[PDB]
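Here is the structure we will look at.
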Amino acid sequence: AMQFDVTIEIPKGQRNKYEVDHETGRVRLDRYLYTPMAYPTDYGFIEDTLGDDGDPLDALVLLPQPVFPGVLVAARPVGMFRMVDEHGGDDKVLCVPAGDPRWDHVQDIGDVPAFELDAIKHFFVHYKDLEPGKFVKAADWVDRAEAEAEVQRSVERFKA
Amino acid sequence: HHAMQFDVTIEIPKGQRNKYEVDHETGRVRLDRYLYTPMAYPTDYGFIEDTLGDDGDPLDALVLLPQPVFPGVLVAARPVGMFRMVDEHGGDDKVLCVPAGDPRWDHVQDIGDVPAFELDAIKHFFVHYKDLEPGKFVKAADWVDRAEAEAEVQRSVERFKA
Amino acid sequence: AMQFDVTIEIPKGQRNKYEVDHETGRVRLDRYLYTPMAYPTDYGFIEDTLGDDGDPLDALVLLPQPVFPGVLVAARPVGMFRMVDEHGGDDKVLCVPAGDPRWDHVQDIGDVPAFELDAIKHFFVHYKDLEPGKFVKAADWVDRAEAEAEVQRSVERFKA
Amino acid sequence: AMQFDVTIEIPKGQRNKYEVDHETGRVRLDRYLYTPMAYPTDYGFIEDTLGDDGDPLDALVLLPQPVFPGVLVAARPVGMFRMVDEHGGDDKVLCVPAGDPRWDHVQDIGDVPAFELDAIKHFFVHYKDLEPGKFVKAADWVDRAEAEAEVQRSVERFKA
Amino acid sequence: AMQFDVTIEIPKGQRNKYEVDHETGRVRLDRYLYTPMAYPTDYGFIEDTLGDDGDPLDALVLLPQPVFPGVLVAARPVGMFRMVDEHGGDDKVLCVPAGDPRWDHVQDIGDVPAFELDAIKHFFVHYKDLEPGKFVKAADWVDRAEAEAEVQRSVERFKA
Amino acid sequence: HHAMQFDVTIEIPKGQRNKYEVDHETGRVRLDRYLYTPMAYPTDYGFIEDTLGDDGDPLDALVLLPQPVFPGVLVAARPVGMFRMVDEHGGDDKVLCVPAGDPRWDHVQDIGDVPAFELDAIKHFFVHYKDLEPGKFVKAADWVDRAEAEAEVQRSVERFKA
Ligand SMILES: [Ca+2]
Ligand SMILES: [Ca+2]
Ligand SMILES: [Ca+2]
Ligand SMILES: [Ca+2]
Ligand SMILES: [Ca+2]
Ligand SMILES: [Ca+2]
């Protein structure tokens, strides 16, 4: 069972796109979204990883109640939203709290209702509709094994 | 020189994904549904009292506010434009309003006085909020001026009185 | 498939105990709770019913997001919480939103996770612990059929 | 011990000035305040009273947690903020929840800390600073006996 | 008159149990509570202390309005909550804001109303009821001097 | 043609009566006090990073936003005016800002582009928020333009670098 720490940048329900500057650990308001949309899950990145975009690997965490920007959550992957946009790959690892028995029933991507996966997909397709040049070329959900292999690659990229 | 005004009942505060709706015989607030998309109402949303629109409900309204109100609250309002759209149940236009008698909104007199970014975000909401509801759609949506808005309010009042 | 309107008096997360005056339809603050507890679900009653206690039949509604006091929700029962306290028998019907396919997987009491049922039970067992004269003798979950039986009894008593 | 129902129009912390239209019982947004101020207590009026201004007698209720606009609270008077503004008298009866033992220590105006009375006075002196023509000619706190005599007068004005 | 800085981890009203990682200063979500309960006061720890349990000495701070996780508050002790659970002795120091004249009337444990002390006690007695393996053996309020004695012990252990 | 910008750390979100403040050696957020008046910060409030004002702290800033942020959050910002005031610890000016690089604020270039109602409410806050604190005051407060704002930012940066 793979587990890691996720730093949550943006709580579920937010239109303010907070980001962590990785050099300093400070929270910054990147922008107020130009679309009438809100993050469908708590959103952030996986500590000690490094991705295609220059940043740590993005992460989505399912929670019963959202946290605050900058909060750490020990998490375990259950799938991943593979997306290629105009800038290349920017995949989003879907996770649940690690070590919490209320989430033991969610082990892989099939265990997450289709309604919630569809709404997450909808967010990332459309949230930058009113920012020119942005679009999604592909967007598919893939399973836990895919997520884990992708995490483990991003961890090696970070180390070396 | 003497500006039109009316009362708007706000059903849904800005930032809501719960789609509340007033029942028009009883005056009770009902939860229609939780939205299926990760979207939220871009303004306070409701209807004009004592009007009747071509979907059998009172005419839809959007009110620009400095801070949202609660479901069921009345706001005296004046029209500045309208969002024309057509969904599955046909035409369903939305009158854009500001608070009446409030000098902080006097710079807004017609649809061109509303920043385009806000007009586009409102439009984006209605175009997409039912994207994940089977058999639902919204097509042909665009913005028209205070004149067209007022003339349509006028009709809906006429429908109501009948 | 039985369904009815529930008026929600108290949103999930509240320590203010709101009640609807049935003579008038106005929302009243009965009291601020004496214990550091909060309603674990949206809470209220079923319209046009009369419980064995003389008020409309109490209802709990599972929701993805809470509503406001006074709000109507079309609901369908999936179980019932049976309790005996100082004033005797008291039942609370557990419901989900009617006509919403996101809740079609919840058909009976066994479909609600145990953690959630235990938390609801724990609320009603303990929330009046610091009000003198109160107690709870027993508290048990029963299934949809027993829930539907009590809804019918309470409908028939309203008409009476 | 005098007690009455107060309809709360404006929860503590609000800059939106809600009002009840007394002919219909509907909640209306009268205005967003022009000053950077917020109601220091839950604020409303006493049901079945009638005052100098044409409206029911205004009321302030001390609470551990604010309510929602339109909510009823059974209350008992502990004092009153006598104020004369440009429109004449518009006194505000200060109250606590009736029948709640957590408020038994507050029986008259001396029992309310000076810091809270000063902040309430400050609100009503300044909240209309940025609306022309408004000002306060006098503003003093008076005791429970004064409040009660003033309530009982406003109740007779209503009845007859 | 003893005073110290308290880092608030958890605002009043929270069911999310946030903790500060003492190695790093980052805020972490330890867990969502298993009971329908919420922290009755802002909750955290005293800076540069070490409790008998190995973490900084826990602190509760009475406030007119909650703060955010990670926020420092200059505080002075007025009492202490002594508890024994499954892992043994655990003390929580009850405090008010230091240098604030609105709290000068609270000097010792007898100055905090009984309803509030009982609610705080009830939280710590019951909040872990649905976590298996937990229990509470005893829970008692002691006065300011015993609080100040434990603050000193814990300061001396930090320096050690 | 090339506009000045800087980073503002927001200590207090709009609508707050809790007066939070960042410690300038550690970067920790502290609660200074709960305000004594029934007032709340009319905008998000904070300071400009890497500056030093004439009260020994970094230069105070106000940032106009569509939605508030949390205590400690950074916002890249550009100045549009300044609120000059003098309290008990003497001069303590406040630079008025909007988000930098955001076309929704491009119509705001100088202090005259900010509606007067918002400028007056900001002023009212600072004039009165310490009315009930013994021995505190705020006098001589008024609004000046982007030029005076930028030149003062410039100084405070110069002070800082020293
Ligand atoms: Ca990314
Ligand atoms: Ca319509
Ligand atoms: Ca009942
Ligand atoms: Ca009045
Ligand atoms: Ca501890
Ligand atoms: Ca300063």
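Easy rule for this one: first residue shown is 1, then count along the chain.
This entry, so its header tells us, was determined using X-ray crystallography, 2.0 Å.
Using N, Cα and C of the backbone, Cβ positions are placed for all residues, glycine too.
What Swiss-Prot records for F:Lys19, F:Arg33, F:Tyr45, F:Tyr129 is substrate binding site, and it gives experimental evidence as the kind of evidence. The Cβ of F:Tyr45 (substrate binding site) lies under 8 Å from the Cβ of F:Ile10, F:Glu11, F:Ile12, F:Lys14, F:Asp60, F:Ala61, F:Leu62, F:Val63, each on the same chain and at least six residues away in sequence.
The Cβ neighbour count for F:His24 (mutagenesis position), using a 10 Å radius and every protein chain shown, is 13. What Swiss-Prot says about the mutagenesis result for F:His24 to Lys (Swiss-Prot position 21) is this: 4-fold decrease in catalytic activity with Mg(2+) as cofactor. 3-fold increase in catalytic activity with Zn(2+) as cofactor. Shifts the pH for optimal activity to 8.5.
For F:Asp55 (Mg(2+) 1 binding site), the same-chain residues 6+ apart in sequence whose C-beta sits under 8 angstroms from its C-beta are F:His89, F:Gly90, F:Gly91, F:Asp92. For F:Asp55, F:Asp60, F:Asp92, the entry in Swiss-Prot reads Mg(2+) 1 binding site, with the evidence type a curator's inference.
Sequence-distant neighbours of F:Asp57 (mutagenesis position) (same chain, 6+ apart, CB under 8 A from its CB) are F:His24, F:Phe47. Swiss-Prot lists F:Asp57 to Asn (Swiss-Prot position 54) among its mutagenesis entries, and the accompanying note reads: 3-fold decrease in catalytic activity, and 2-fold decrease in substrate affinity.
According to Swiss-Prot, the experimentally introduced change F:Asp60 to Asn (Swiss-Prot position 57) is described as follows: Loss of catalytic activity. Counting every protein chain shown, the Cβ of F:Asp60 (mutagenesis position) has 21 other Cβ atoms within 10 Å.
Under the three-state DSSP scheme, F:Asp87 (Mg(2+) 3 binding site) falls in the strand class. Using a 10 Å Cβ-Cβ cutoff, F:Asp87 (Mg(2+) 3 binding site) registers 16 neighbours. The Mg(2+) 3 binding site annotation in Swiss-Prot covers F:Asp87, F:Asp92, and the record cites a curator's inference as its basis.
One mutagenesis experiment named in Swiss-Prot is F:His89 to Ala (Swiss-Prot position 86), and its note says Nearly no effect on catalytic activity with Mg(2+) as cofactor. 10-fold increase in catalytic activity with Zn(2+) as cofactor.
Reduced to three states, the DSSP call for F:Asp92 (mutagenesis position) is coil. Experimental mutagenesis is annotated in Swiss-Prot for F:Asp92 to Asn (Swiss-Prot position 89), with the remark: Loss of catalytic activity.
Marked as active site, proton acceptor by Swiss-Prot on the basis of a curator's inference: F:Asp92. The number of other Cβ atoms within 10 Å of the Cβ belonging to F:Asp92 (mutagenesis position), over all protein chains shown, comes to 20.
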Residues from the recorded positions F:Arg33, F:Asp55, F:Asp92 that lie close to chain E, Cβ under 8 Å, in sequence order: F:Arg33
For F:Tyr45 (substrate binding site), the three-state class that DSSP assigns: strand
Residues flanking the Mg(2+) 1 site, with Cβ no more than 8 Å from the Cβ centroid of F:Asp55, F:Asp60, F:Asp92 and excluding those residues themselves: F:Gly53, F:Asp54, F:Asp57, F:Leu59, F:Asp87, F:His89, F:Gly91, F:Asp93, F:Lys94
Distance, F:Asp87 (Mg(2+) 3 binding site) to F:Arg33 (substrate binding site) (CA atoms, angstrom): 17
Recorded positions compared (F:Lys19, F:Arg33, F:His89) - the one with the fewest other Cβ atoms within 10 Å: F:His89
Substrate site, defined by F:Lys19, F:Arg33, F:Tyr45, F:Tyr129: further same-chain residues with Cβ within 8 Å of the Cβ centre: F:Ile12, F:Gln16, F:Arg17, F:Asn18, F:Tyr20, F:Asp32, F:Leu35, F:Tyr41
CB contacts for F:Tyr129 (substrate binding site) [other CB atoms within 10 A, all chains]: 23
Between F:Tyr129 (substrate binding site) and F:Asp87 (Mg(2+) 3 binding site), the C-alpha gap once rounded to whole angstrom: 12
F:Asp87 (Mg(2+) 3 binding site) and F:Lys19 (substrate binding site), Cα-Cα, nearest whole angstrom: 16
Site extent for substrate (largest Cα pair distance over F:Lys19, F:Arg33, F:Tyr45, F:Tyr129, Å): 15
